[PDB]
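A.B. asks: I'd like to ask some things about the structure below.
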Amino acid sequence: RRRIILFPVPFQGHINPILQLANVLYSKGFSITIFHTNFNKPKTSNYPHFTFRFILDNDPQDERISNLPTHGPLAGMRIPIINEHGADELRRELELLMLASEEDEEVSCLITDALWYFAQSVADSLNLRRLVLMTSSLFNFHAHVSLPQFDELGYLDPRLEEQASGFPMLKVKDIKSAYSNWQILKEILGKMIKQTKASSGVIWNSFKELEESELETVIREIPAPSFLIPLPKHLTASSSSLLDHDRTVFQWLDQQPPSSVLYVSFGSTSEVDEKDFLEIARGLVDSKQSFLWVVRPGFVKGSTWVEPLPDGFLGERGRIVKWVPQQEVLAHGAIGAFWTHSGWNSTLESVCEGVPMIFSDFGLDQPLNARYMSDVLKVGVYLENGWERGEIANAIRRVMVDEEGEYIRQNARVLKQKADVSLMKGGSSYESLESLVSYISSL
Ligand SMILES: C[C@@H]1C[C@@]23CC[C@H]4[C@@](C)(CCC[C@@]4(C)C(=O)O)[C@@H]2CC[C@]1(O[C@@H]1O[C@H](CO)[C@@H](O)[C@@H](O[C@@H]2O[C@@H](CO)[C@@H](O)[C@@H](O)[C@@H]2O)[C@H]1O[C@H]1O[C@@H](CO)[C@H](O)[C@H](O)[C@@H]1O)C3
Ligand SMILES: O=c1ccn([C@@H]2O[C@H](COP(=O)(O)OP(=O)(O)O)[C@@H](O)[C@H]2O)c(=O)[nH]1
């Protein structure tokens, strides 16, 4: 028997695909151990078939992460901090596990988030193969490796509406938004790319017919074999949710006509002004469409939840909730469209459920996802110029009601079908998974 160790980054958009992958590999006969921080841990009782080992932030907590806040932008500093100081502990934990292994059981490989670049040298030092799971798109990676030219052309220094050079898919504004925090980002992205290239293999949460134009960059830039597997088509991430589900939404969805509901969610970490939260509310009401709006407590700066919102302002058409099983909501027949912040997991879930999108973005890979989905695949409409009630309502009605938006709704249905076909015998994702399992088994 063969065991796989997976090591996720402890945030919702990173824990979800890694535990989806773990379940896919378990279904192929591998045993599974998950290394995880105590911070943002998932419910281990949801995974009785996995062994969990909590590392790196056991108390006594290191002076470096002990004081760090658990929410907000600062919470993510754990990532560079662990990258720079976690190697010795990670090596100890891997050796302990390999020493306690049964005789009929070998550890085939370690799979980490690509952001754990420090894990490559640890795994090398144990003669352990490391595979990398990319939680962002191939298009995003193509932009990463093109950063030399970007800085060179002056894109990275504060021409906004012009097509970027040798990247006609993007506007300069997209690059400026995506790489706005350069000094801090440049080092992380450089190290992540370098150690991804040195890995034994790269698993992408995508499928070939989604990102066909980007396959050549990956083959040329990454010498290790790449595997494209659309995880949401195998299973939802419901079991790895870090917050409790409000499942009362399904009884409400069951009262809505098919394709009549706009689902609205801006992810697991974004936050907005009070000024913008109220403009978003006014756009929603102005569209005259039914909506289900997930608002994380903490989404609005300066309020605990939605205190700025007058009582009854959503009316008959709208409901606001703290958190849902998102892919299961997207699969419900009532859903007509998805207003997303363009996180990659949300984007791919909406594609795999065939739901057209309205795109906003909060930086990082989000503006690139929004531009690729709206202009290359044409499965949504991109609100690329702030929050304005009038523009919001027009975008919503264009995707959900206007005859002019029919091609977008049709494109989303066709793309879902292409994803389903990729999982059949002979399809691209079926063959990638088949190859991934035989590759891991040969290690
Ligand atoms: C590893 C990065 C370093 C860091 C932490 C510190 C830093 C930064 C945030 C930037 C500046 C402020 C500061 C200080 C501050 O934390 O607020 C600075 C950038 C980002 C850092 O990682 C981010 O940590 C967030 C939690 O704080 C997560 O929610 C992650 O992302 C979430 O899930 C994804 C699904 O794959 C996305 O789809 C994404 O939409 C979604 O937000 C991850 O985003 C992406 O960063 C992309 C930037 O290029 C990468 O390409 C990766 O692919 C990576 O996925 C955190
Ligand atoms: O109410 C919600 C909102 C989102 N999610 C899940 O949280 C993840 C968000 O990841 P994404 O990459 O889209 O954005 P991030 O939060 O990392 O910015 C996705 O898997 C969603 O299905 C959820 O389960 N319920």
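By the numbers in Swiss-Prot, the shown part of chain A spans 12-169, 174-458.
Looks like X-ray crystallography, 2.0 Å, at least that's what the header says.
Each residue, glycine too, has its Cβ placed from N, Cα and C.
As listed in Swiss-Prot for this protein:
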{"type": "MUTAGEN", "residues": "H25 to A or N", "note": "Abolishes catalytic activity"}
{"type": "BINDING", "residues": "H25, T146, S147, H155, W359, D380, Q381", "note": "rebaudioside A binding site"}
{"type": "BINDING", "residues": "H25", "note": "rubusoside binding site"}
{"type": "ACT_SITE", "residues": "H25", "note": "active site, proton acceptor"}
{"type": "BINDING", "residues": "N27, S283, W338, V339, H356, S357, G358, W359, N360, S361, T362, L363, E364", "note": "UDP binding site"}
{"type": "MUTAGEN", "residues": "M145 to F", "note": "Reduces catalytic efficiency 19-fold for stevioside"}
{"type": "MUTAGEN", "residues": "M145 to W", "note": "Reduces catalytic efficiency 780-fold for stevioside"}
{"type": "MUTAGEN", "residues": "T146 to A", "note": "Reduces catalytic efficiency 78-fold for stevioside"}
{"type": "MUTAGEN", "residues": "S147 to N", "note": "Reduces catalytic efficiency 142-fold for stevioside"}
{"type": "MUTAGEN", "residues": "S147 to T", "note": "Reduces catalytic efficiency 142-fold for stevioside"}
{"type": "MUTAGEN", "residues": "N151 to A", "note": "Reduces catalytic efficiency 16-fold for stevioside"}
{"type": "MUTAGEN", "residues": "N151 to Q", "note": "Reduces catalytic efficiency 4-fold for stevioside"}
{"type": "MUTAGEN", "residues": "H155 to A", "note": "Reduces catalytic efficiency 3.5-fold for stevioside"}
{"type": "MUTAGEN", "residues": "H155 to W", "note": "Reduces catalytic efficiency 25-fold for stevioside"}
{"type": "MUTAGEN", "residues": "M207 to W", "note": "Reduces catalytic efficiency 13-fold for stevioside"}
A.B. asks: Under 8 Å Cβ-Cβ from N27 (UDP binding site), six or more apart in the same chain: what's there?
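C.D. replies: Long-range Cβ contacts: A252, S255, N360.
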A.B. asks: Can you list which of these recorded positions (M145, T146, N151, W359, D380) have a Cβ closer than 6 Å to ligand 2?
C.D. replies: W359
A.B. asks: Rounding to the nearest whole angstrom, report the longest C-alpha distance spanning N27, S283, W338, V339, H356, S357, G358, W359, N360, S361, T362, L363, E364, listed for UDP.
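C.D. replies: With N27, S283, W338, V339, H356, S357, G358, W359, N360, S361, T362, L363, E364 as the binding residues for UDP, the largest Cα distance is 19 Å.
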A.B. asks: Among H25, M145, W338, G358, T362, these being the recorded positions, pick the one whose CA is nearest to that of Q381 (rebaudioside A binding site).
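C.D. replies: Result for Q381 (rebaudioside A binding site): the nearest of the recorded positions is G358.
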A.B. asks: At the unmodelled stretch of 4 residues, I want the CA-CA distance from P169 to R174, to the nearest Å.
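C.D. replies: Here the endpoints' Cα atoms lie 11 Å from each other.
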A.B. asks: Just checking the recorded positions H25, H155, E364: which sit within 10 A of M145 (mutagenesis position), CA to CA?
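C.D. replies: Among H25, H155, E364, the ones whose Cα sits within 10 Å of that of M145 (mutagenesis position) are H25.
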A.B. asks: Using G358 (UDP binding site) as the reference point, find which of the recorded positions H25, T146, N151, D380 has the shortest Cα-to-Cα distance to it.
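C.D. replies: Checked the recorded positions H25, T146, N151, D380; minimum Cα distance to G358 (UDP binding site) goes to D380.
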A.B. asks: Measure from each Cβ of the recorded positions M145, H155, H356, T362, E364, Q381 to the atoms of ligand 1 and list the residues where some distance is under 6 Å.
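C.D. replies: Result: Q381.
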A.B. asks: Looking only at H25, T146, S147, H155, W359, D380, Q381, the residues listed as binding rebaudioside A, what is the longest Cα to Cα distance in Å?
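C.D. replies: Greatest Cα separation within the listed binding residues comes to 19 Å.
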